[PDB]
Amino acid sequence: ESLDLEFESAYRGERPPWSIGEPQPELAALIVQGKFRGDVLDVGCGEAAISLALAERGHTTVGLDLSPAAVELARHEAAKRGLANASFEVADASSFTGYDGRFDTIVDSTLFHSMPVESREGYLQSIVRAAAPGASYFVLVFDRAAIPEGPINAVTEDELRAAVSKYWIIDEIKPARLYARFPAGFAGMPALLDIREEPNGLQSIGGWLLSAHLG
Ligand SMILES: Nc1ncnc2c1ncn2[C@@H]1O[C@H](CSCC[C@H](N)C(=O)O)[C@@H](O)[C@H]1O
Ligand SMILES: O=c1ccn(O)c2ccccc12
Ligand code: NA
Ligand code: NA
Ligand code: NA
């Protein structure tokens, strides 16, 4: 019912498959299209490869994660790179304040399914409160067709639309790939999940890419 210990352990190295050392490809694709604007919030940032990429491009970025190990790793990576633009804080995405009207772009790179269904309303009210007028919002989340009921709260397209449309104006929801480097034999033989083998030793699982804004 709570993943806090699991995420803390995965970041402490007791490396996470989703820590691919680059922003998620579906989200990098939006960055090159010029969709990321002004001050950015990387919500449930983890090791924050997307925050680092945006800070290198000139954005002032803030990454929030419930995991103190994730925050420390994100801060350690920004310091190795000599980034002054990127900051990180330990926070619960479902219930945080102190950033009223701050951000022009809010990105959720796989945080969405990493919290309980019941926490979604608190999370959506928190990020809207943290949004500047006319802010953009991007979500990359697992598809319920690929990830079953259990520790991960993956969504159907209709479920994602219903949840987010209450708070933001949705521009697009389209199928997407979530990339990771899984260990050999991950999820068994035969495999209990549909894991696609990708070029450059990567794997991917089915998901959704949502694009929204305030207007
Ligand atoms: N309630 C919550 N508040 C903030 N972060 C949370 C959270 N629940 C889960 N998380 C974080 O959500 C992340 C999901 S994993 C994805 C991490 C990163 N965005 C990436 O793309 O690599 C983890 O870092 C986890 O600690
Ligand atoms: O194994 C995973 C557990 C949680 N998250 O969010 C992921 C994201 C992308 C790829 C893999 C994972
Ligand atoms: Na969580
Ligand atoms: Na669950
Ligand atoms: Na696509």
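Using Swiss-Prot numbers, chain A covers 19-32, 41-241, in order.
Using the three backbone atoms N, Cα and C, a Cβ is placed for every residue, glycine included.
Database features, via Swiss-Prot:
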- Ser140 to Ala: 6.7-fold increase in catalytic efficiency with componud 14 as substrate (MUTAGEN)
Going along the chain, which residues six or more apart from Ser140 (mutagenesis position) have their CB under 8 A from its CB?
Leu21, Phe25, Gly70, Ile178, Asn179
Could you tell me how far apart, in whole Å, the Cα atoms of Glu32 and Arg41 are, given that 8 residues between them are missing from the model?
8
